[PDB]
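Engineer: Just passing along the structure, written as structure tokens.
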Amino acid sequence: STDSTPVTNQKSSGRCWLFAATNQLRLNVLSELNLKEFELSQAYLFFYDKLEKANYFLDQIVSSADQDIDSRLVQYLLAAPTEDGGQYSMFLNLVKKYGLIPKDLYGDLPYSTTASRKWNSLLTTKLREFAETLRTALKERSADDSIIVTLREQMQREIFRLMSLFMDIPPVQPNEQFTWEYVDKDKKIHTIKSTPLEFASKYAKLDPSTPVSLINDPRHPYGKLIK
Amino acid sequence: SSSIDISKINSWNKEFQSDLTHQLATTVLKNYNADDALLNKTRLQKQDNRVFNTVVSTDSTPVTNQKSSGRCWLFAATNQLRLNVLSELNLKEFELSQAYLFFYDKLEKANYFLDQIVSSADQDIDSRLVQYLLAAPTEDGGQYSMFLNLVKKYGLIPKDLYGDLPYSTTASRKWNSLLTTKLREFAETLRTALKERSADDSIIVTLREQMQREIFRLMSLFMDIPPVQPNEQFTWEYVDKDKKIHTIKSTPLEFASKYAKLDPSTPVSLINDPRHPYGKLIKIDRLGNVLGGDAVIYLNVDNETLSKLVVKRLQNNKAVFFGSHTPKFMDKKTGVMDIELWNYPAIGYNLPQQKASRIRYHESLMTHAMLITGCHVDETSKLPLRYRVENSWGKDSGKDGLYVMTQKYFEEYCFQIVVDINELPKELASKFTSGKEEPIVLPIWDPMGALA
Amino acid sequence: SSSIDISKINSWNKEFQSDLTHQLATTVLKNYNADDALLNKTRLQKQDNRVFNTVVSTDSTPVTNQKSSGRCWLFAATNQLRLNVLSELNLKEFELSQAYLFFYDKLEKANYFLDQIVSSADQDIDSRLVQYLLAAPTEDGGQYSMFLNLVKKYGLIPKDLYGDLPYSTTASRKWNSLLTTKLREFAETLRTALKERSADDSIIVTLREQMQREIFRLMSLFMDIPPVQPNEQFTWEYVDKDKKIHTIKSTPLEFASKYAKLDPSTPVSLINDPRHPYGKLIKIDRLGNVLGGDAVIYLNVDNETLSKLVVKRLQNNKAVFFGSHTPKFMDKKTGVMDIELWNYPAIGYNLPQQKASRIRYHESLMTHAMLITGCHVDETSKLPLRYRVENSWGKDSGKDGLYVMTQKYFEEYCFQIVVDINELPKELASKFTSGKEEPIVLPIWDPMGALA
Ligand SMILES: [Hg+2]
Ligand SMILES: [Hg+2]
Ligand SMILES: [Hg+2]
Ligand SMILES: [Hg+2]
Ligand SMILES: [Hg+2]
Ligand SMILES: [Hg+2]
Ligand SMILES: [Hg+2]
Ligand SMILES: [Hg+2]
């Protein structure tokens, strides 16, 4: 019944999954708030997704430190650590920790949201440097080591430092309140004060506990779970 | 800890925003591409220098354009040779047929793939090798040894007899996709038939012939098989710089030696792979195009010798085929290749990772082959500062198709050159003509095994 | 010392280059326009807000475009009035003829100029006043009093009867140039004749009539005199929003009151000129268009009262004509007018000079007239934050022709609004209806005397 308004454009990025996942949800807000046009912030999720993958990569390197640099897994981890693409479970991972917010508070303004190639390249080049540094330090020490722990924190920090140069950290924290003024289809002005996490359930109607992704993979038996 | 803490990142943010350089950086970096924003004109002012004291006498005429294909290696290899014809026949403009080699290269790789599948039929479909063979069986890129494999079996021909007319020579994506989709079907069919039978089996033999035939049938729909066979005569009428008409009757194979001056037995490719010891031979397992052709082998040498081999070669009036990591530190608008052209340190972005580790950690590899046609030694008593590079992207790329590469770029982001064995020091040439030399064998998926 | 020392500047350079912020700044600033490089998207993210709780019910339809002319003042003044017709006649789209007023304004200024030359004939040709009169006698820009001068003598008419058809309405540069070149010839001729004779002289009188005639002759070559005279009837057929056809027979002068609802006797222009005391009347010497028309006089008021007069007016459902310094702190792409939109402080560029001094020191003046159609009071218990502005640059400028101006911008880079005297506090209205009020008289070349 509700119409996808307006038509979205991911531009030069692989953020389709976030657009599609949020396109499904925008319809609830549009409908529940009687809005002519509406969009949830795709960039919001994009910022956190990229930060998390860079961080996640570091852990992956640490957990595979025992394998040769030229092993299939290590070379794979090193191929595209910050790629824009994702899965629905990965979409929910972000919504659970960060919530959802209207695009009016944080949009596709930065150059990197619509042309992410360079940003990813700069980040990935650093991460590949970090990968070497971690593994080297892991030859002599254990991951639980105070030194390693310190090392990973300084990497995380540089990763955030570099990402904040291309995009601003969202304006409000997940449990922090934001005020959003808008106009409904009736030219009537409204104001909503919520938190990214509350807004996701309350307005976007997402209960992260309900969606499951069904796949059609003919190489495996049906009724079976694939991980 | 190991997880992203929200309080932690907002605290770091607060701290970064108090630094004035960071404030300016985020302001500009949210507006423009980092390379555009950070391009350093003070440095450009000095580095964009087109004076070269050591240059190849003949001029690359005309500037070539590979368009939407990965045929750089063929353009660069033939760009090196065209200079001989241009010179020996007193021609204003001249080009050898890149498409000629392209047709045969693609046919051979499709055929070569089939054999690779047959020889790895014992491995699981999801093994690293089989999945690799299935990734890009007909890709346009190649190596110099693969270039010679083709010239040995097919010779060379002037572009006037067979050019870039077909849509697929300048926009090969679709063609490759159609071919590859079929080959992946064939791969399954072969392996299945190989579970019950042996490769020597009459049935398998028949099967592969029907695949080869369909492969040729499909390729002939997008490009015509060259007009003459390698030992078949062709007649080529042309006009020299003096407006004088001439006619040459030759064969693709004769023309290659006779006019293009190529003796396939002399070029060797030297590589600069810091992960391995120099003076050692490096071989890429399974890498090839012509079933039965030669294998890709490189003599691993230091940059100091390499730099000299390039100057000497240039002094001997010959262009130097080289492979590097495009477009790393390359400004296509100006044509400058300088690792310090952009002011990344102004935003505190620094990269200490070494060359060997860059290769090891999936960060740098050869991706494009170009041609060094000149260089400039420091006019006093020092060494080469920059090199003149001829690209195959049309005359609008760089400065009229030409680029200038710094010595430092050459050392860091360039991994290969091609010289004639007779140009090497006895100590090095011998590694090719001896026998003790057991090459360090790298897998097909090794970054040096990644074509151009 | 007072001279530029070469050692000194190279020493300063050396010191600036050691600062990392300066290094980044020079790198980026040599690449892009400062406004493009410094545009702050973090700030834009918050400031580009199009929600206005107090707006004029009628919508500006359609968005107007003055094109290559300085007719903003006429567009803005008529944009304020069109809303009455649109509303009273239930029309989807409507426009009063801007060209109508433009024709008469230019004719009158050329004529007015002649009189100005005659009245200053006793001054040297190189005096400040005479050179000023000769600078731009026919410029497109004007003031609101000058707008009323025209409406009083000529009335208003629907654009359907006389529009922007002629080349010169949308590209007036050449026309003005041709006219001005003639007027400068006339200026000499008048003054010369005035050395021997008196202005009341039959000969001079004859001379001025022949000049007036040539002026009209030349203007009629680029634009047609409006189709009806001010007291002459015209018939206008139109279609309302309900697809219903109507016909109105009126006169330009009647239509102005009857349909456009303008009572020329009510609007007064309030100015915010910090160099003079508030509550005081400011008059611009010699500024005008219609010989004998009213003079430009402003009531100097503080921003606090001014802000309120705008909110009240908007609440009374009327648009507010205002004049400001375009394009200072104006982003045409987004339509944002915010003095903090660009990160100049990140490059250490700061401007402490006060408004009054900005005006005094040749830095800020009114240059464009636009229309406030809405505002947004802080929804709690505070005051106006932003205003909705309608520009006359087509629907592609700003956001569909519309702009958003901050309160701070309004205070700093805006110098005038127009209200009806009945909207003023008794204390202020009286300054217009009393007699004690001797206006502070400013010269014709004063920055507040610089049109729009
Ligand atoms: Hg290539
Ligand atoms: Hg040299
Ligand atoms: Hg050299
Ligand atoms: Hg090299
Ligand atoms: Hg104007
Ligand atoms: Hg308001
Ligand atoms: Hg207001
Ligand atoms: Hg104002």
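The residues of chain C that appear here are 31-482 by Swiss-Prot count, in order.
Using N, Cα and C of the backbone, Cβ positions are placed for all residues, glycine too.
Straight from Swiss-Prot, here's the annotation block:
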type: ACT_SITE; residues: C:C102; note: active site
type: ACT_SITE; residues: C:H398; note: active site
type: ACT_SITE; residues: C:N421; note: active site
type: MUTAGEN; residues: C:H398 to A; note: Abolishes Hcy-thiolactonase activity
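Thinking about packing and proximity, how do these listed features fit into the structure?
Structural biologist: Secondary structure from DSSP puts C:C102 (active site) in a helix. Within its own chain, C:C102 (active site) has C:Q96, C:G171, C:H398, C:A399, C:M400, C:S422, C:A482 as residues 6 or more apart in sequence whose C-beta sits under 8 angstroms from its own.
Classification of C:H398 (mutagenesis position) by DSSP places it within a strand.
The Cβ of C:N421 (active site) lies under 8 Å from the Cβ of C:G365, C:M400, C:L401, C:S427, C:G428, C:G431, C:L432, C:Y433, each of these being in the same chain and 6 or more residues away along the sequence.
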Engineer: When a 10 Å sphere is centred on the Cβ of C:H398 (mutagenesis position), how many other Cβ atoms does it contain?
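Structural biologist: Step by step: centre on the Cβ of C:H398 (mutagenesis position), count other Cβ atoms within 10 Å, giving 22.
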